[PDB]
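Inspection log for the structure reproduced underneath, given as structure tokens.
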Amino acid sequence: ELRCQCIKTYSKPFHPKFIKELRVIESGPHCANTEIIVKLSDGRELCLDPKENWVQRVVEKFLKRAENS
């Protein structure tokens, strides 16, 4: 069981295209709260907090449209 990889998420907002890899983690017994995860192209790793409207909007601005997943 892998608990939330980020005890403290990103509260400050930031532009999404900088993120080179935006992958979110689902919730379960390991962690009831959902946790987002991104990897800035500069070589940084910051988990986002879905409590804000910018983190959920940033995820849609990056994962917008539906392809096949």
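For chain A, we keep the numbers from Swiss-Prot: what you see runs 31-99, in order.
Heads up, header says this was done by solution NMR.
Cβ from N, Cα, C; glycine included.
A sphere of 10 angstroms centred on the C-beta of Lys91 (mutagenesis position) encloses 13 other C-beta atoms. Listed in Swiss-Prot is the mutagenesis experiment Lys91 to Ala, annotated as follows: Decreases heparin-binding activity. Impairs heparin-binding activity and leukocyte transendothelial migration; when associated with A-94 and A-95.
The mutagenesis experiment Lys94 to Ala is recorded by Swiss-Prot, whose note states: Impairs heparin-binding activity and leukocyte transendothelial migration; when associated with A-91 and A-95. Within 10 Å of the C-beta of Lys94 (mutagenesis position) there are 8 other C-beta atoms, taking all protein chains into account.
Among the mutagenesis experiments that Swiss-Prot reports, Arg95 to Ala is described with the note: Impairs heparin-binding activity and leukocyte transendothelial migration; when associated with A-91 and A-94. Of all Cβ atoms in the shown protein chains, 5 besides its own fall within 10 Å of the Cβ of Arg95 (mutagenesis position).
When secondary structure is read from DSSP and collapsed to three states, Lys94 (mutagenesis position) falls in the coil class.
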